[PDB]
Amino acid sequence: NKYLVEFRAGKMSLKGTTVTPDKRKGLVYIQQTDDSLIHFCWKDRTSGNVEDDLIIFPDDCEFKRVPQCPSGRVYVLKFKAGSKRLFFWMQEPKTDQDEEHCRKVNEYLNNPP
Amino acid sequence: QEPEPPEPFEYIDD
Amino acid sequence: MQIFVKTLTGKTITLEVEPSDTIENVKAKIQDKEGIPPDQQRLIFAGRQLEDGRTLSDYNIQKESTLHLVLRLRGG
Amino acid sequence: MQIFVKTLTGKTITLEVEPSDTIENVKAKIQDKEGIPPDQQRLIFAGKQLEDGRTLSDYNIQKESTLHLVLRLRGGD
């Protein structure tokens, strides 16, 4: 099962109206199973183990940037049908591929193979 | 080597 | 609290269900409206696959919630 | 209803199986033929992966059916 996407990103915590990034740097990667279901997984870089693994259907979620605190790379996953929102931040040293990863994330979560 | 994490901020669903 | 079940073919099937209703009950409703058994039927919502004994409210499945229906092998 | 299992090396190993035979049973036959453990072999037929709990008939596997056998060389982690 090849990974559709994969980049260094850490999870954050949103409480009330404040978003705080978690130092638990992880990896945001996507993989499609033989079931044609796209798997959105977030692994912790600490142990390199997949902490999270949720199947995301097309038009089920939206991957976009958060233009609230400009300074670094912050993206949020908006579950259109899950009614849930996740916060992530890029840990890659260069953003030369940040846009591509961002595009692939949306294309893999909204446009599965 | 690697970038440091960003500082906390207020988020509002506009 | 009905919910729209989108099939792999794009065919949507709205089934009148209650939040307290378990996933197993919902799967049966699909069987009556299609004929897909629980073994071949896999309801997925909230980005995660539904368990079984869990209730719809467990997955925050509200009315008109679009649930993803995944079908296993059809013997081929 | 035996079936032909082609290994990575191309070596074919016919295993006597029944249409209602489960995938687990088939894997065991392979293990007792090449000494391949259940945790080191993948059975794929017609491009369809033979998941555990399924049967040969589920994949329309008839007698003298060629199956793709893949061994975990890397061995994962």
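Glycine is no exception: its Cβ is also placed from the backbone N, Cα and C atoms.
Record features (Swiss-Prot):
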DOMAIN    D:1-76  domain 'Ubiquitin-like 1'
MUTAGEN   D:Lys48 to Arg  No effect on HLTF-mediated polyubiquitination of PCNA
MUTAGEN   D:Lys63 to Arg  Abolishes HLTF-mediated polyubiquitination of PCNA
MUTAGEN   D:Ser65 to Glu  Phosphomimetic mutant that binds and activates PRKN
MUTAGEN   D:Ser65 to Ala  Prevents phosphorylation in case of mitophagy. Decreased localization of PRKN to mitochondria
MUTAGEN   D:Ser65 to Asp  Phosphomimetic mutant that binds and activates PRKN
MUTAGEN   D:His68 to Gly  Loss of DTX3L-mediated polyubiquitination of histone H3 and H4
MUTAGEN   D:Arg72 to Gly  No effect on ADP-ribosylation
MUTAGEN   D:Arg72 to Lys  No effect on ADP-ribosylation, when associated with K-74
MUTAGEN   D:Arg74 to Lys  No effect on ADP-ribosylation, when associated with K-72
MUTAGEN   D:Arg74 to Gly  No effect on ADP-ribosylation
MUTAGEN   D:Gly76 to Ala  Loss of ADP-ribosylation
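Structural mapping of features recorded in Swiss-Prot.
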| residue | record | contacts (Cβ under 8 Å, 6+ apart) |
| --- | --- | --- |
| D:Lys48 | mutagenesis position | D:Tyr59 |
| D:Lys63 | mutagenesis position | D:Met1, D:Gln2, D:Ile3 |
| D:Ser65 | mutagenesis position | D:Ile3, D:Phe4, D:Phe45, D:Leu56 |
| D:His68 | mutagenesis position | D:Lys6, D:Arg42, D:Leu43, D:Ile44, D:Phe45 |
| D:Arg72 | mutagenesis position | D:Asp39, D:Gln40, D:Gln41, D:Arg42 |
| D:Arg74 | mutagenesis position | none |
| D:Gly76 | mutagenesis position | none |
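Under 8 angstroms separates no C-beta among the mutagenesis positions D:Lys63, D:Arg72, D:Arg74, D:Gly76 from a C-beta of chain C. Taken residue by residue with DSSP, D:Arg74 (mutagenesis position) is part of neither helix nor strand, so it is coil.
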